[PDB]
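Single-structure report; data block below.
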Amino acid sequence: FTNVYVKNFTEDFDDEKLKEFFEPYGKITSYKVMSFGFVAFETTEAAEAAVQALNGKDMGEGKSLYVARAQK
Amino acid sequence: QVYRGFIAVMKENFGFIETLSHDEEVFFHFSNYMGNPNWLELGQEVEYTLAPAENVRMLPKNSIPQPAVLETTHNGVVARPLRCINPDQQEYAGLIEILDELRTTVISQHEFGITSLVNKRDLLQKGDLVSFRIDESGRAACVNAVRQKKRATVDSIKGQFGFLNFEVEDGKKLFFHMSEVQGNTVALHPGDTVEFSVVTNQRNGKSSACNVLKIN
């Protein structure tokens, strides 16, 4: 049960695009954009896999996706 | 004239009301409160007329609409404490920040007030690691401090507060108040073992929080 945080995306980024961007890596039980965004994964391996595959994705307009786990 | 807010500070003959926007505090005297002051909770929803407040009226629960709290639990560090424990600062609300693993990049900030804390009497300074949930406004909710639990034995008791066999400042015994004991137990004796957390004021000395008696 590890959270993944998204940051610096495009303006058309909705709650669905956030789910479509991150669901091919693990089972999502909770997620939200909130103006920054986060995704809650069940397994912690699904979180580490999504960070390595989406940090610096290039969403366009010079926007690089910042994806990272939190401090501990 | 007529506002609405929440009780944030309760002292001897006076108190403070956190505004509806959680961004200011309003002083009020107990003489201007309509009801019993001892029966007043922290975070209690009130309606007050401004003079400095006057004619403070207690409200039923959920009378003040608030944003829905999301389920996911997050971890963060405190940046600014509340002005209630730190009257030195300018900003009223506290600040909680989710940081990266390197603890150098700010992921997001979330403000918190008196209604955001699980323990309204808890002392949250800068640098404390917290576990919290986010409401629909982005503010912090269900704020609880992550502290390593300690356990020692009760050494003495003096009225409504005693001391544990835990050494802190210059080899002193850890203070604790009976307002932090769990259960419905009235029996606490020297020699009993309690599991507790250690809180410390960054302007003075130390204390202990949430101590439950471990005797099986």
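Just so it is clear, chain B uses Swiss-Prot numbers, and the residues here are 762-812, 825-989, in order.
This deposition comes from X-ray crystallography, 3.0 Å.
In case you wondered, yes, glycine gets a Cβ from its N, Cα and C as well.
Some features that Swiss-Prot has for this protein:
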- B:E786 to A: Decreased affinity to RNA (MUTAGEN)
- B:846-919: domain 'CSD 8' (DOMAIN)
- B:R856 to A: Decreased affinity to RNA (MUTAGEN)
- B:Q898 to A: Decreased affinity to RNA (MUTAGEN)
- B:922-987: domain 'CSD 9' (DOMAIN)
Provide the number of Cβ atoms within 10 Å of the Cβ of B:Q898 (mutagenesis position), excluding the reference atom itself. 17
What is the separation, in Å, between the Cα atoms of B:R856 (mutagenesis position) and B:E786 (mutagenesis position)? 9
What Cα-Cα separation, expressed in whole Å, is found between B:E786 (mutagenesis position) and B:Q898 (mutagenesis position)? 19
How long is the Cα to Cα distance in Å for the two residues, B:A812 and B:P825, that sit at each end of the 12 unmodelled positions? 5
Starting from the Cβ of B:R856 (mutagenesis position), draw a 10 Å sphere and report how many other Cβ atoms land inside it. 21
